Amino acid sequence: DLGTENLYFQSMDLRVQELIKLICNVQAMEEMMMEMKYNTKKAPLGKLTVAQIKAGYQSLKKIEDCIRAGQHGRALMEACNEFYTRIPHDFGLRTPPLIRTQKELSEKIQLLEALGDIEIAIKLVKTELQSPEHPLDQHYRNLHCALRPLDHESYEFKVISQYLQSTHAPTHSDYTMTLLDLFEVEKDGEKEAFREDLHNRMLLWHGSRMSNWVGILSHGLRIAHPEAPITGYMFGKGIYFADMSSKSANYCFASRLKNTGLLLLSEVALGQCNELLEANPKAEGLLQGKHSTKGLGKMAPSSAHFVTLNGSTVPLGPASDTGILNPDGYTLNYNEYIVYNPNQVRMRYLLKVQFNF
Ligand SMILES: O=C(c1cc(Cc2n[nH]c(=O)c3ccccc23)ccc1F)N1CCN(C(=O)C2CC2)CC1
């Protein structure tokens, strides 16, 4: 009876144990990378180094350069086939495909960010064979990030549940989400680094792949690699947030097969927003004193329904029309918020979500 054993040994809380086991699962990372077409046979994850990953970003940048110069053939070939040599893919018998659009570049970046976090993960979960500490306690300490499970009958749980449900977007109707459990997050250093002074502090969503949480929790949400192609970033190399739960939960890349994902809530010090109506990867240089970028959506939660939780505005839904319509092109469906310094972020809650397909 695991409840009794836990109580006599006074071991880590069982809910934390299950969370740690889930995010530190190396087999799950192997499966995820195989689904991303990375060749785990030819370049095992255990032998991945950060120099290897950086050389990938570098080849990706050369690919970006080719696309930018309208060059296809020799310079590109030298570029694309060279990326693939550095970051082995498994295309079976098929011609390895060219990388030629923004979105193909984006997919490769997501692959390299994931690899980066797995490289962190595999190091983090190294245990001392002879230590008297349970392996999970060793992993948890190495995160340098407190995770405390919350009472489901609490007010904190009720509001986060309403946030989750009420801001599930109408266009993301392929699944619903069931909140399985909720943890408070306290990452070492974040409270003292945080820009408390800035106005417009909101509690906002961030979704990521299951492979990435060990990285995110141990190192924080980070500014993208300097050598990553800028075109991979709709509003530049910042930290991206949604006020709609499902816009962020789409970035969990959950599926019917792997229906358990995590969502992060963080306090985000937006300060004054520079509001933009469409994509600009150079958005960071447009701030000119302002503190964040707001990519303006067609539908957003409205202020009439906001609530505040320990000093951060929680933008409860439902979402309604914003009167915003780019005349120049394709407007966003929902908002996104970007900050360009980790000191504008304080992680606060981690939700374990079941996706109902
Ligand atoms: O926030 C993003 C990010 C996410 C996305 C996709 C995304 N992912 N997840 C979301 O919840 C989200 C919300 C609104 C808009 C986009 C998203 C796109 C570009 C980005 F720079 N980061 C890039 C990846 N991150 C990292 O720590 C890796 C190491 C650099 C965290 C910060």
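Sequential numbering from 1, following the chain as shown.
The way this entry was determined, per its header, is X-ray crystallography, 2.1 Å.
The backbone N, Cα and C atoms fix where each Cβ goes, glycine too.
Annotation source Swiss-Prot lists active site, for poly [ADP-ribose] polymerase activity at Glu336, citing a curator's inference. For the recorded site, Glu336 (mutagenesis position), the DSSP three-state label reads strand. Within 10 Å of the C-beta atom of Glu336 (mutagenesis position) sit 23 other C-beta atoms, taking all shown protein chains into account.
The NAD(+) binding site feature in Swiss-Prot is assigned to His206, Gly207, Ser208, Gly215, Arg222, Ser248. According to DSSP, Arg222 (NAD(+) binding site) sits in a coil region rather than a helix or strand.
Just so you know, the Cβ of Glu64 (mutagenesis position) picks up 19 other Cβ atoms within 10 Å once every protein chain is counted. In this structure, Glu64 (mutagenesis position) is part of a helix by DSSP. What Swiss-Prot says about the mutagenesis result for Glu64 to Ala or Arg (Swiss-Prot position 286) is this: Increased DNA-induced ADP-ribosyltransferase activity.
Around the Cβ of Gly116 (mutagenesis position), 22 further Cβ atoms fall within 10 Å across all displayed protein chains. In three-state terms derived from DSSP, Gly116 (mutagenesis position) belongs to a helical segment. While the structure shown retains the original residue, Swiss-Prot records the mutagenesis experiment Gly116 to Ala (Swiss-Prot position 338) with this note: Does not affect DNA-induced ADP-ribosyltransferase activity.
Using a 10 Å Cβ-Cβ cutoff, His172 (mutagenesis position) registers 17 neighbours. Listed in Swiss-Prot as a mutagenesis experiment, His172 to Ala (Swiss-Prot position 394) is described as follows: Strongly reduced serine ADP-ribosylation, caused by abolished interaction with HPF1.
For the published mutagenesis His206 to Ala (Swiss-Prot position 428), Swiss-Prot gives the following note: Abolished trapping at DNA damage sites upon binding to PARP inhibitors (PARPi). In three-state terms derived from DSSP, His206 (mutagenesis position) belongs to an extended strand segment.
Looking at Swiss-Prot, the entry for mutagenesis of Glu336 to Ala (Swiss-Prot position 558) says: Abolished poly [ADP-ribose] polymerase activity without affecting localization to DNA damage sites.
Checked against ligand 1, the recorded positions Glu64, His172, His206, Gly207, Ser248, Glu336 give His206, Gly207, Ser248, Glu336 in sequence order as having a Cβ less than 6 Å away from one of its atoms.
In space, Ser248 is the closest of the binding-site residues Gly215, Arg222, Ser248 to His206 (mutagenesis position), judged by Cα positions. When the Cα of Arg222 (NAD(+) binding site) is compared against those of the mutagenesis positions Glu64, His172, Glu336, the shortest separation belongs to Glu336. Between the CA atoms of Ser208 (NAD(+) binding site) and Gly116 (mutagenesis position) there is a gap of 13 Å, rounded to the nearest whole number. In this structure, the CA atom of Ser248 (NAD(+) binding site) is 9 Å away from the CA atom of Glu336 (mutagenesis position). Candidate recorded positions: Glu64, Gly116, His172, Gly207, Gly215. Nearest to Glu336 (mutagenesis position) by Cα distance: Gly207. For the binding site of NAD(+), formed by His206, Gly207, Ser208, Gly215, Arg222, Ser248 according to the record, the largest Cα to Cα distance is 18 Å, rounded to a whole number.
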